[PDB]
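S.K.: So that we are looking at the same thing, I have put the structure below in structure tokens.
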Amino acid sequence: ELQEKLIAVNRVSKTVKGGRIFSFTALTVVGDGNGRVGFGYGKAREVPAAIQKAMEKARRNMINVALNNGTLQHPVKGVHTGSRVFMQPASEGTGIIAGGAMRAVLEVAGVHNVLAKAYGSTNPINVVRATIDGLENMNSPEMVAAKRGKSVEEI
Amino acid sequence: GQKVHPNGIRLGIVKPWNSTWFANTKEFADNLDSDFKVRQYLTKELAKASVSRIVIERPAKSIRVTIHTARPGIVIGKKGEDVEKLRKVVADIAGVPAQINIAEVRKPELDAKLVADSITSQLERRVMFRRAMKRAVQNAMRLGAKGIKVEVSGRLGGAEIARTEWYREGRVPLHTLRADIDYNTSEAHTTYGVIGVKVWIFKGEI
Amino acid sequence: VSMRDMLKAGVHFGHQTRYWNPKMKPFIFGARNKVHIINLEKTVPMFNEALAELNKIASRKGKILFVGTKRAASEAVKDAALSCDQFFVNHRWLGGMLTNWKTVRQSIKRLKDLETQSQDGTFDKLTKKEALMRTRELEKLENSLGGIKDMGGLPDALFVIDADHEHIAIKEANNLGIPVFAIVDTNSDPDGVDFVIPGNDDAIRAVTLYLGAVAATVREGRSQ
RNA sequence: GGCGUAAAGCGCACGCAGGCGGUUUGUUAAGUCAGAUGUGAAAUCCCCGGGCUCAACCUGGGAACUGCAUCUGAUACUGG
RNA sequence: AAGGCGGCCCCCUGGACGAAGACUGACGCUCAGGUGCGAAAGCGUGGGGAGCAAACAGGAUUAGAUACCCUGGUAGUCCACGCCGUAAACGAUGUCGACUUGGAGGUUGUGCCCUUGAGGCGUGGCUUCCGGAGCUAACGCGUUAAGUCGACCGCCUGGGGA
RNA sequence: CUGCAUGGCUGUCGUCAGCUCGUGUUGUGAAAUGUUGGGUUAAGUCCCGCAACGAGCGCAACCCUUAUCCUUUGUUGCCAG
RNA sequence: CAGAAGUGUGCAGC
Ligand SMILES: [K+]
Ligand SMILES: [K+]
Ligand SMILES: [K+]
Ligand SMILES: [K+]
Ligand SMILES: [K+]
Ligand SMILES: [K+]
Ligand SMILES: [K+]
Ligand SMILES: [K+]
Ligand SMILES: [Mg+2]
Ligand SMILES: [Mg+2]
Ligand SMILES: [Mg+2]
Ligand SMILES: [Mg+2]
Ligand SMILES: [Mg+2]
Ligand SMILES: [Mg+2]
Ligand SMILES: [Mg+2]
Ligand SMILES: [Mg+2]
Ligand SMILES: [Mg+2]
Ligand SMILES: [Mg+2]
Ligand SMILES: [Mg+2]
Ligand SMILES: [Mg+2]
Ligand SMILES: [Mg+2]
Ligand SMILES: [Mg+2]
Ligand SMILES: [Mg+2]
Ligand SMILES: [Mg+2]
Ligand SMILES: [Mg+2]
Ligand SMILES: [Mg+2]
Ligand SMILES: [Mg+2]
Ligand SMILES: [Mg+2]
Ligand SMILES: [Mg+2]
Ligand SMILES: [Mg+2]
Ligand SMILES: [Mg+2]
Ligand SMILES: [Mg+2]
Ligand SMILES: [Mg+2]
Ligand SMILES: [Mg+2]
Ligand SMILES: [Zn+2]
């Protein structure tokens, strides 16, 4: 069911009386395809332990996005901290035109056709935040109609 | 800093001696020397037979040797044809007539010596040390040790600067004299030099 | 329940205007002597609805957890909870009592095994110092956990006496997605609560009225 | 795209030229919008097809030439 | 307006705010260039000179001590009339207008209520401290915004060189 | 020859009272909390409180010796009667 | 009350 991606591994460190303790952090994402995704950030003193924590965090903390038969409903702008993300739907056979950190998220979401651009900070954590924020804001014709009370013939 | 050797501090409290004989100062040193020679021989001989331990007892101006091994049939030999050779060569080394007994170590995964030798062999097979350590700890715990820790030291992975790396699971109270801490050490002679492996296994108090 | 019962209980008395929360503004009738008065004719229908959904989940044989921590209220909370065979926390709420349930269950099983060895195990076999310290352990475990010792899992709903005092329990329940029913006073923030019951959270007779109606509805639904 | 602390608010104020303008009615039709006509050289660049043994090259037709200009309409907004 | 303004009295004089109306009828906002004001130190001419005090002298301290400390002490500090035009000239936050949960205080008007008071309830101006949504890299800001918007102006584009 | 390529062993801060981990929670994050707070101890020793709940290595105890007694045996040791 | 200075240059722990 779930597809899983490892986006990044980073060695952080704490200074202490005796010297330096090195610790590993891992950023991963999981998703069903079909517009369900989550991300998980794990910490450990060992790389595989960090990855397992990340996956376990990413199986909860999981959100639904109303995909438009494998593309976006409309262009969206997402932002988090210093990272700004623009995404736009694309014709069939466009593929995923995105950077690695966004490509992972969009792949596990199952958005086959997208144009995307990162602006400002490309820091993977905040980029993933901004992308999830954007996908979470995206909305679809049926619930737009429900809000405005029109029939979907309004499309 | 340094720690006391955990077996020696427990001798007579909970751990028995591996040699048991009485001698006057005259023959004491010769007994100790011939015991050393027989131990060295048997260790060199049975290196693949998973010999855990050798106990030497000198009754009635005789020597008898008990060998604890996790692979008895290899040491005994078919129809016992091998213990004949061992006992004859031991009688040659010790001079006194020799008897050999063999005992099964049922669960070598709970034996610090056999675990240390296993890790050492795997390291010489160029296995990743992380995997060897993790496998050892996990097997010991699943077979019911009250705790374990393992340590490996020096030029790990061919690194240019030596490290020590250690991993611990469960409880391991080295200061508790009641604790039957089994302990052992082994050395892997890689192309980069000596890697030192230490193993502690805790099986409960008293 | 009727508005005269709530007036008898004094549930309409809010807090001083200094300490009001503007989010409660819709539930305030006004002020007297610069003290806020809770609107009872809003409270009553909301409380009836809360009891209706409580009854619904009770008929599903759901497990209710009552939560209060306050000097006098704790005992009425325990009494009512046991009166409906439901579970309770009446001393300090442990941080993580639900979101970290996978840990706290160890202390519960510890309490069970300690009681069993205390009563059936011939606890007198111990030394006097050991018996003393293990009995004090038993005492502290009783105080903290006895009301949930048999819950065997997460509750199906929380009933809370004071959303401002017990905000930890509310936030944990929200995190787990469990419905929270709570009495909410003019200083509280309601946004964590699914079934707000606006009313005084301090008058022991008000607490008695609320717990009584709750436990009656629970017994009703259980009898199905 | 920025200007509390990373580079960045004139020390403060008055005030000419300049930019901007509450609300209602009428009128104009400058900005704005619509339609028509002329012009926007060929080549090059796109699409559909021909010819070199293929290709690079050559070539037919189309589209485009994101514009400019002159008439004839609309008057919501902006300007008079 | 900012720089700033502190014993008491008189003369001349600017602005702000509140209540109630009456009046004119878009007359408004911002502002390149320009013009005015602008702490302290400093400069010119003429006065005054208690205290304080750059420079300078002596005594100490110190390895040295062109300082810190001590004893003295000149310009200056004060006054009149000119010049200079800079400051961490700071809220390190341009001016103007609208909108958006609250709490505790200060100061100054004014309305109503038995005014009974050292009283209750309303309504304006300015100002101090917390804190919500929201915003922010974070610190924090938070109806006196660093929130949501509009008009105009000034300014920035890696560190040194500068 | 290389202790600055290593194992083993050892000194030292120091027999100082500290050092960490799991799960939960807070923060974009490095991290934080727990381990901090009021008392107390030789001591992160113990008790109350507290978004923390538990655990591990340390402290303590188990070990040897010394200060009192009692049972048993009584030579090569002892000598009350 | 007095108490100044500390040559250059590196390498593991993913
Ligand atoms: K005046
Ligand atoms: K100017
Ligand atoms: K002087
Ligand atoms: K000196
Ligand atoms: K003078
Ligand atoms: K440069
Ligand atoms: K060494
Ligand atoms: K943690
Ligand atoms: Mg950049
Ligand atoms: Mg920039
Ligand atoms: Mg600076
Ligand atoms: Mg700056
Ligand atoms: Mg300014
Ligand atoms: Mg002006
Ligand atoms: Mg002008
Ligand atoms: Mg003008
Ligand atoms: Mg207009
Ligand atoms: Mg026109
Ligand atoms: Mg001056
Ligand atoms: Mg002068
Ligand atoms: Mg003069
Ligand atoms: Mg002087
Ligand atoms: Mg300047
Ligand atoms: Mg400035
Ligand atoms: Mg604030
Ligand atoms: Mg603003
Ligand atoms: Mg430059
Ligand atoms: Mg040397
Ligand atoms: Mg510590
Ligand atoms: Mg303390
Ligand atoms: Mg301890
Ligand atoms: Mg604590
Ligand atoms: Mg020097
Ligand atoms: Mg230096
Ligand atoms: Zn209350």
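Following Swiss-Prot, chain A shows residues 10-164, kept in their order.
Looking at the header, which is where the method is noted, we find electron microscopy, 2.7 Å.
Each residue, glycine too, has its Cβ placed from N, Cα and C.
Okay, so Swiss-Prot annotates it like this:
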- A:11-74: domain 'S5 DRBM' (DOMAIN)
- A:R20 to L: In strain: SPCR9; spectinomycin resistant. Not a ram mutation (VARIANT)
- A:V21 to E: In strain: SPCR7; spectinomycin resistant. Not a ram mutation (VARIANT)
- A:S22 to P: In strain: SPCR13 and SPCR15; spectinomycin resistant. Not a ram mutation (VARIANT)
- A:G104 to R: In strain: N-660; suppresses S12 streptomycin dependence (VARIANT)
- A:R112 to G: In strain: NEA-314; neamycin resistant (VARIANT)
- A:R112 to S: In strain: NEA-319; neamycin resistant (VARIANT)
- A:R112 to L: In strain: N-421 and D-1023; suppresses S12 streptomycin-dependence (VARIANT)
- A:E151 to S: In strain: B (VARIANT)
S.K.: Cα-Cα, whole number of Å: A:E151 (variant position) versus A:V21 (variant position)?
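M.R.: If we compare the Cα positions of A:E151 (variant position) and A:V21 (variant position), the gap is 46 Å.
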S.K.: List the Cα distance (Å, whole number) between A:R112 (variant position) and A:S22 (variant position).
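M.R.: With the alpha carbons as reference points, the distance is 29 Å.
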S.K.: At the level of the C-alpha atoms, what whole-angstrom distance separates A:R20 (variant position) and A:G104 (variant position)?
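M.R.: Cα to Cα, A:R20 (variant position) and A:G104 (variant position) are separated by 33 Å.
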S.K.: Which whole-number value in Å describes the distance between the Cα atoms of A:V21 (variant position) and A:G104 (variant position)?
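M.R.: One finds 35 Å between the Cα atoms of these residues.
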S.K.: If you count Cβ atoms within 10 Å of the Cβ of A:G104 (variant position), leaving out that atom itself, what do you get?
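M.R.: Result for A:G104 (variant position): 12 other Cβ atoms within 10 Å.
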S.K.: Which whole-number value in Å describes the distance between the Cα atoms of A:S22 (variant position) and A:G104 (variant position)?
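M.R.: Each residue's Cα considered, A:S22 (variant position) and A:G104 (variant position) end up 39 Å apart.
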S.K.: Including all protein chains shown, what's the count of other C-beta atoms within 10 A of the C-beta of A:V21 (variant position)?
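M.R.: Excluding its own Cβ, the number within 10 Å is 10.
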S.K.: Fewest other Cβ atoms within 10 Å: which of the variant positions A:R20, A:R112 wins that one? Let me know.
M.R.: A:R20
